[PDB]
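Here's the structure, in structure tokens; my notes come after.
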Amino acid sequence: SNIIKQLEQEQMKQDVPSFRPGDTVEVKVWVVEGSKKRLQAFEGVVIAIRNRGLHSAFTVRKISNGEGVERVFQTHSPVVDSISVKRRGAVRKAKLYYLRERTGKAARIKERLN
Amino acid sequence: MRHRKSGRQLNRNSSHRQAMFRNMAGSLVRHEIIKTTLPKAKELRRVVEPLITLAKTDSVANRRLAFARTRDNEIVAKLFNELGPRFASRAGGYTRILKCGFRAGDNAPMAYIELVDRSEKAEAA
Amino acid sequence: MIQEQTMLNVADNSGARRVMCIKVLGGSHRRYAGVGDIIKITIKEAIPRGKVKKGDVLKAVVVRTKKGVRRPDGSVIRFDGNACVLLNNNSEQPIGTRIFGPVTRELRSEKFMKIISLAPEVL
Amino acid sequence: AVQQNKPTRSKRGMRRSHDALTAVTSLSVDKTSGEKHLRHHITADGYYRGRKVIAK
Amino acid sequence: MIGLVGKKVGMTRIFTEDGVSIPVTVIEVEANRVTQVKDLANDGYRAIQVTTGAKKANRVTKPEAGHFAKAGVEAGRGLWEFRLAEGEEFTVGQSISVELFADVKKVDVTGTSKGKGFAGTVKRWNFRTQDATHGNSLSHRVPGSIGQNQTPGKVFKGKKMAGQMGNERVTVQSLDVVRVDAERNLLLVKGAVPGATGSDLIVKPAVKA
RNA sequence: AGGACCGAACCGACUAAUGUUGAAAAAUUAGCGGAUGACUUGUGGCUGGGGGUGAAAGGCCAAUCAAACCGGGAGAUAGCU
RNA sequence: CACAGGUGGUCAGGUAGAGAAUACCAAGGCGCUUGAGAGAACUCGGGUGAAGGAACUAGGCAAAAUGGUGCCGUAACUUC
RNA sequence: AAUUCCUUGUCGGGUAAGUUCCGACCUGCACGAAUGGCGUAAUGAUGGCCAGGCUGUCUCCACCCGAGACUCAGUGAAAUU
RNA sequence: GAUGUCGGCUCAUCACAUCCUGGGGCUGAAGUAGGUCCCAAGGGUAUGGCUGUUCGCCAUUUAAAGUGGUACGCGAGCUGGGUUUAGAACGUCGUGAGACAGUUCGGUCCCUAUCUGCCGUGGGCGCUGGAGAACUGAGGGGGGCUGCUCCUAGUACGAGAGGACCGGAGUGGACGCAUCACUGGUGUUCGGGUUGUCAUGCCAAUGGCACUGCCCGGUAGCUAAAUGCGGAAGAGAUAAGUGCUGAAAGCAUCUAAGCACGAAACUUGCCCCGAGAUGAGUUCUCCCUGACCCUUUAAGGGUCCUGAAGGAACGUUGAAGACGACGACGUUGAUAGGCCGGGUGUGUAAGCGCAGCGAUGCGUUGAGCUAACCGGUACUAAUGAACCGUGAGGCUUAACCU
Ligand SMILES: Nc1nc2[nH]cnc2c(=O)[nH]1
Ligand SMILES: [Mg+2]
Ligand SMILES: [Mg+2]
Ligand SMILES: [Mg+2]
Ligand SMILES: [Mg+2]
Ligand SMILES: [Mg+2]
Ligand SMILES: [Mg+2]
Ligand SMILES: [Mg+2]
Ligand SMILES: [Mg+2]
Ligand SMILES: [Mg+2]
Ligand SMILES: [Mg+2]
Ligand SMILES: [Mg+2]
Ligand SMILES: [Mg+2]
Ligand SMILES: [Mg+2]
Ligand SMILES: [Mg+2]
Ligand SMILES: [Mg+2]
Ligand SMILES: [Mg+2]
Ligand SMILES: [Mg+2]
Ligand SMILES: [Mg+2]
Ligand SMILES: [Mg+2]
Ligand SMILES: [Mg+2]
Ligand SMILES: [Mg+2]
Ligand SMILES: [Mg+2]
Ligand SMILES: [Mg+2]
Ligand SMILES: [Mg+2]
Ligand SMILES: [Mg+2]
Ligand SMILES: [Mg+2]
Ligand SMILES: [Mg+2]
Ligand SMILES: [Mg+2]
Ligand SMILES: [Mg+2]
Ligand SMILES: [Mg+2]
Ligand SMILES: [Mg+2]
Ligand SMILES: [Mg+2]
Ligand SMILES: [Mg+2]
Ligand SMILES: [Mg+2]
Ligand SMILES: [Mg+2]
Ligand SMILES: [Mg+2]
Ligand SMILES: [Mg+2]
Ligand SMILES: [Mg+2]
Ligand SMILES: [Mg+2]
Ligand SMILES: [Mg+2]
Ligand SMILES: [Mg+2]
Ligand SMILES: [Mg+2]
Ligand SMILES: [Mg+2]
Ligand SMILES: [Mg+2]
Ligand SMILES: [Mg+2]
Ligand SMILES: [Mg+2]
Ligand SMILES: [Mg+2]
Ligand SMILES: [Mg+2]
């Protein structure tokens with residue numbers, strides 16, 4: 001638990017920006033594109049955040065070719081190169097699962113202007 | 001299995017347990033000493049001791065929170081005016097269990113549960 | 001996580017609109033097919049003048065699932081529905097000429113290279 | 001389901017071979033009141049570990 | 001090669017440079033002190049008996065205390081034996097650290113599995129449940145038939161029945177050794193090992209490839 | 001207006017689980033049908049055993065009705081156990 | 001049997017409600033005459049359930065589902 | 001066919017696959033005109049079949065809340081032998 | 001004076017006349033793929049459409065979808081669709097009551113386990129003085145399946161098409177065990193939103209009830225769909241089979257003597273139990289060093305004094321548990337509760353101030369609250385004590401030593 005904590009914080013990223021549910025986030029991920037290794041962008045709404053030290057994660061929801069795509073990122077993974085908030089969203093809930101039953105105009109989140 | 005779980009079911013449902021311990025926490029605050037079964041006195045500590053901890057800081061919010069958990073304003077008044085100050089410097093353990101007999105009617109193991117620095121004047125009036 | 005009776009959408013221009021999984025291929029008592037797995041299908045709904053007809057029995061590769069795929073760091077990519085690409089029974093090669101919606105890099109094989117190249121997005 | 005044969009008085013006694021009670025061996029005497037009591041329990045007059053803890 | 005005694009700390013993960021997350025069990029391996037050397041002449045077999053940890057003096061019985069006193073070691077939480085190979089030689093009072101596993105690629109890990117108590121045939125033996133509906137009477141997780149008829153007129157020994165599940169010696173084989181660190185008293189193995197957090201583990205080099 | 005419609009009381013009893021040394025010698029719970037009518041119910045009356053009554057199932061006639069119950073012929077008879 | 005059964009009539013408060021349904025209450029009456037613990041299998045009665053969705057089975061048995069008011073709108077067939 | 005033995009008749013439809021179902025044929029073992037024949041809107045806790053929705057019915061079972069089971073105290077059965 | 005019938009479900013267990021996988025002889029065996037026989041029972045050995053069906057036909061799988069015995073295995077384990085009750089109808093038969101081994105619609109499945117058996121788990125005593133551990137390993141149980149791709153090699157083979165043996169690498173299906181770090185489910189003990197109503201005098205704020213009233217989330221734990229790991233290699237002796245040397249029988253001959261091979265079966269090797277293994281084993285350590293009386297005088301009975309190691313008891317308890325057991329702790333103390341700090345979850349409390357006629361919004365504020373979690377902390381409770389268990393341990397012989 002102290003041994004585990006020590007093993008965990010030495011592996012933890014220091015530069016994780018602050019983001020919250022409802023925000024539009026762009027995650028740059030390391031991918032092996034055939035024989036190449038480049039960065040690939042995955043932009044969408046943060047619908048869930050699991051705050052768990054080294055085991056932290058976040059779910060990003062996007063609409064690709066008319067259908068929903070959800071990606072669960074392990075925050076402290078070397079695969080995640082960067083995270084940047086593209087838009088600040090105003091929501092009341094921690095988990096935005098109700099957005100899965102919403103399309104286009106109903107799935108819109110107001111901007112947090114504060 | 002029951003691995004790492006807390007809380008006695010006491011052959012009751014959730015709402016009955018809550019009602020009973022709200023009554024029993026009021027009984028202990030009022031009389032400063034009560035006789036109950038050994039498992040109920042042990043559970044009661046988990047309800048009465050956070051009430052005394054809350055009463056250590058007098059505020060409208062803490063009084064309202066105590067009222068939500070006791071629903072007796074005589075009890076919230078004694079908590080904040082008498083017990084909170086009496087236990088101000090004591091880091092927990094505001095109660096004490098003293099094991100006593102076996103109940104005649106059903107052979108239930110009994111215990112007395114009292115407030116550590118008991119007022120025999122408050123117990124009688 | 002597709003089994004017999006599962007309905008799937010179609011991620012190609014084969015003409016099929018709705019297909020049912022009638023067999024999870026690749027093993028005795030094999031329960032589920034995931035992204036990258038071949039299934040035996042019946043066409044439940046098709047367009048009037050496509051490459052295939054309603055009632056046709058053939059194969060398909062699963063390309064999107066609600067269960068999604070796990071990545072080596074513990075990550076998951078999930079989709080809002082289950083989709084497949086129709087394959088010829090013998091050749092196990094695509095019937096269609098175009099792919100719709102995103103696909104995953106799990107298809108990077110000699111046999112599904114055409115599906116990744118045609119796909120609008122690869123995750 | 002029921003017996004095909006009446007069990008014996010011998011068998012009854014064998015079944016009961018673990019039924020004997022155990023006498024309490026854990027009685028102490030309060031140093032102040034001189035009262036006998038169960039270890040870790042208060043006495044009838046409300047004494048515990050030499051102090052009068054309950055005035056009853 | 002000999003093995004060592006440890007404690008299961010819990011599980012975490014090791015993230016690699018190529019984006020792989022390795023699930024690891026953290027095993028605490030403190031120095032193992034040789035309490036007795038068994039030889040062919042005195043015991044009929046070759047082995048080392050070891051101790052680890054610490055024990056409260058008030059919990060160390062006189063028979064236990066005398067056995068540690070003979071070794072010239074402090075009391076540990078228990079005693080465990082490891083069979084010696086030809087060429088393997090140790091001395092009473094010697095300290096063996098987790099560094100024994102430094103160039104050991106895989107280990108077998110032994111623990112006392114978590115206790116599930118009295119378990120039914122569904123949990124214990126993966127028996128299939130009978131109908132939840134379709135007129136089933138009081139017989140959903142019940143075992144079904146337990147035999148045949150007048151031939152054999154008995155239930156067979158070994159018949160899969162409900163009973164105590166878990167809380168037993170279980171060995172998980174060929175686990176990859178991820179990290180060895182004697183300075184931190186650590187051994188990281190890939191995957192899950194038997195037991196609860198805080199329980200004793202026996203770690204030995206893998207008996208198989 | 002209606003042997004009309006939906007739906008409580010009220011009348012009934014289609015399905016299932018429970019119960020089956022029952023809480024109950026026919027029920028309980030969740031659902032179900034009728035619910036101004038050939039409806040339903042109280043009190044009292046009449047029909048009596050090869051007889052009654054029966055929108056008919058040999059149904060019902062005081063907790064087992066192809067001939068009630070009680071007493072009698074009676075110790076029927078029993079080439080059977 | 002101090003038995004979850006059966007037994008005709010009368011009375012009809014508040015809020016919500018079409019209501020004598022239903023939920024919460026008033027007046028009034030009760031907690032049902034073994035209790036105390038524990039928190040195994042299994043049985044009973046419930047709540048939630050990933051992906052799939054009748055593949056279950058004799059049979060969708062049981063569940064789950066639908067469920068209100070207003071307005072728009074509503075097919076074959078028909079004895080209208 | 002509430003009727004057909006042979007029989008899962010044959011042909012068509014529906015299903016990936018249909019001893020059931022629907023349509024058709026007539027070779028009606030053994031339909032047929034108040035022992036009523038053939039239809040028929042509406043009605044039905046009626047029988048067979050199909051679909052949408054729905055789901056722990058199932059793949060395949062997991063967790064949880066309660067009443068028992070288990071332990072203590074009091075009372076205290078049963079069938080059978 | 002009752003042995004419940006078909007089929008299904010659940011759970012199986014054996015045989016081998018072997019379905020697959022393994023070994024092999026012959027082939028009308030080029031290769032690939034087959035045919036047939038011998039050896040082999042270690043494991044493995046579909047899901048559906050129709051029908052009560054078993055079967056069968058059909059669809060689509062699979063390495064394969066074996067054949068049989070077990071009261072045509074299995075109803076004091078479940079079902080009740082088929083099939084012997086009572087209702088009813090059709091066809092046929094009968095004057096009729098009725099009948100059908102024709103069809104049709106409907107139609108009560110009881111038993112709290114005493115004994116054997118089986119799965120678990122205790123108590124007792126024994127193992128020869130008693131006790132605490134660690135073991136040795138006789139014996140027993142578990143496990144034992146297999147696809148595809150690649151390399152060898154487009155090689156051997158083949159006119160071509162096609163396409164290997166032997167060996168090696170990888171990745172799967174099914175099955176099994178463990179675990180909860182991840183992905184998730186649950187989470188009536190956490191937080192919030194909301195409908196109807198009742199109360200706390202009222203406002204505001206709260207609480208009760210309505211399935212947790214209805215919901216949205218979710219900690220710890222439990223857990224699969226989650227993610228680790230497993231089947232092996234090797235060794236011994238073999239089966240069928242292949243041979244070497246070799247007479248009987250100048251030759252021949254795998255056999256008579258001698259010798260080499262040979263399979264998923266067998267013995268090991270791997271995992272778990274295991275000295276009640278009464279044949280009760282071994283090693284290490286610990287503890288106990290007083291008299292007396294009596295009789296049928298003996299491994300005799302009793303008394304006084306003694307009471308160890310250890311065990312248990314009591315209490316606080318546990319990812320241990322039905323109870324018992326087992327593990328941790330008991331002040332020279334983190335065993336449980338509380339308490340402190342953190343984390344997590346929820347998602348900006350109350351109060352007050354401002355804006356708006358108001359609903360409500362904004363600020364203080366990522367606020368308040370927060371279980372089973374982590375790191376700490378003697379505040380509360382774990383009492384000085386008691387009970388069981390003894391007091392030097394039989395005889396014989398041998399070997400040392402007196
Ligand atoms: N109080 C107490 N503490 C102990 N510590 C170890 N054993 C004991 C015991 O019996 N009692
Ligand atoms: Mg009780
Ligand atoms: Mg409630
Ligand atoms: Mg609360
Ligand atoms: Mg040990
Ligand atoms: Mg346990
Ligand atoms: Mg099943
Ligand atoms: Mg029943
Ligand atoms: Mg049931
Ligand atoms: Mg039987
Ligand atoms: Mg026998
Ligand atoms: Mg009417
Ligand atoms: Mg009813
Ligand atoms: Mg109706
Ligand atoms: Mg009505
Ligand atoms: Mg009358
Ligand atoms: Mg006469
Ligand atoms: Mg007579
Ligand atoms: Mg009563
Ligand atoms: Mg009554
Ligand atoms: Mg009535
Ligand atoms: Mg009412
Ligand atoms: Mg009662
Ligand atoms: Mg329970
Ligand atoms: Mg589900
Ligand atoms: Mg869902
Ligand atoms: Mg659907
Ligand atoms: Mg079906
Ligand atoms: Mg079926
Ligand atoms: Mg139904
Ligand atoms: Mg329902
Ligand atoms: Mg169908
Ligand atoms: Mg027809
Ligand atoms: Mg009792
Ligand atoms: Mg008899
Ligand atoms: Mg054979
Ligand atoms: Mg032949
Ligand atoms: Mg076999
Ligand atoms: Mg085949
Ligand atoms: Mg049979
Ligand atoms: Mg039965
Ligand atoms: Mg018949
Ligand atoms: Mg009849
Ligand atoms: Mg041996
Ligand atoms: Mg108000
Ligand atoms: Mg042992
Ligand atoms: Mg605000
Ligand atoms: Mg806190
Ligand atoms: Mg002596």
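Heads up, the Cβ atoms here are built off N, Cα and C, so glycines get one too.
Quoted from Swiss-Prot for the published mutagenesis C:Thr97 to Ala: Reduced RsfS binding. One entry in Swiss-Prot concerns the mutagenesis experiment C:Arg98 to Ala. Its note says: Reduced RsfS binding. Listed in Swiss-Prot as a mutagenesis experiment, C:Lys114 to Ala is described as follows: Reduced RsfS binding. Mutagenesis annotation in Swiss-Prot: C:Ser117 to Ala, described as No change in RsfS binding; the structure shown retains the original residue.
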Between C:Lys114 (mutagenesis position) and C:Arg98 (mutagenesis position): CA-CA distance (Å): 9
C:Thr97 (mutagenesis position) and C:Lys114 (mutagenesis position), distance between Cα atoms, whole Å: 9
Entry from the mutagenesis positions list C:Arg98, C:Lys114 having the most other CB atoms no farther than 10 A: C:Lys114
